[PDB]
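Q: The structure follows.
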Amino acid sequence: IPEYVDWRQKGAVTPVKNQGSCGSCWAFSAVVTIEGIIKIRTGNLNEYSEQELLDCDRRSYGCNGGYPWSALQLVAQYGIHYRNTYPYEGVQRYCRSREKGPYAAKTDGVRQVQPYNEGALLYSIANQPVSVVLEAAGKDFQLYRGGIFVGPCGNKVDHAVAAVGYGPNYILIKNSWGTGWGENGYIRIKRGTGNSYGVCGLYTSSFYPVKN
């Protein structure tokens, strides 16, 4: 695998979004991975619907939190609409998939990256964007304005984001807190520290969609 990967440069990453006050990180994270795998397989970059996952994944808890793996399982079984057909409202409402017509895209499955293994995560990122979790509760993470982030932070993961690249000393993450946070909405988190949990617990629970 290469020394530097940035899926933004390959045209596989859409603009940065803002989840607002709703605890819908899990849905945003999952959608970044769908947007990426569809571009990689078909050549087209489209935006897909976070709102539909919020409304329709009844295993998750809407704006009170959820699970990227369940959102990805839902897309493998049912499918997902375009963001413009089912736009983000920031509040959970009723599942409107059927009234909005045929799904726009569908995946074939979900896979978990081996946990607590930096190399396994880099290999996955080299193939496509990946859904990852980290601890975002600490003030240092919240006030991050740029640079390679080393903490402080513990490993009490509470926020789902997406890994879209890496370099020699960092992993590149797309967050869903708008373009004014971090590096135009992104954060570079240090890698290679030998902490098996990863900085801020980054290697705890990572998933990606499968599409043939």
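To match Swiss-Prot, the residue numbers of chain A are left as they are there, and the shown ones run 134-345.
We read in the header that X-ray crystallography, 1.6 Å was used to get this structure.
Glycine too: its Cβ is placed from the backbone N, Cα and C atoms.
Annotations per Swiss-Prot:
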BINDING   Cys158  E64 binding site
ACT_SITE  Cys158  active site
MUTAGEN   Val165 to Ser  Slightly enhanced thermostability and higher optimum temperature; when associated with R-307. Enhanced thermostability and higher optimum temperature; when associated with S-169 and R-307
MUTAGEN   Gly169 to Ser  Enhanced thermostability and higher optimum temperature; when associated with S-165 and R-307
ACT_SITE  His292  active site
MUTAGEN   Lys307 to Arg  Unstable. Slightly enhanced thermostability and higher optimum temperature; when associated with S-165. Enhanced thermostability and higher optimum temperature; when associated with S-165 and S-169
ACT_SITE  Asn308  active site
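Tell me about the setting of these features in this model.
A: In sequence order, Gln152, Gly198, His292, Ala293, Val294, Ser309 are the residues near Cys158 (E64 binding site), counting only same-chain partners six or more apart with C-beta under 8 A.
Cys158 (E64 binding site) falls within a helical segment according to DSSP.
There are 30 other Cβ atoms within 10 Å of the Cβ belonging to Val165 (mutagenesis position).
Under a cutoff of 8 A between CB atoms, and with a sequence separation of 6+ in the same chain, the neighbours of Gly169 (mutagenesis position) are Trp140, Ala145, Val146, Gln261, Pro262, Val297.
If you take the C-beta of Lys307 (mutagenesis position) and look for same-chain residues 6 or more apart in sequence within under 8 angstroms, you find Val146, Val149, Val165, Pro262, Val294, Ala295, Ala296, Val297, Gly318, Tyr319.
Sequence-distant neighbours of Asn308 (active site) (same chain, 6+ apart, CB under 8 A from its CB) are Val149, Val294, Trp314, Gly315, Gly318, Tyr319, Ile320.
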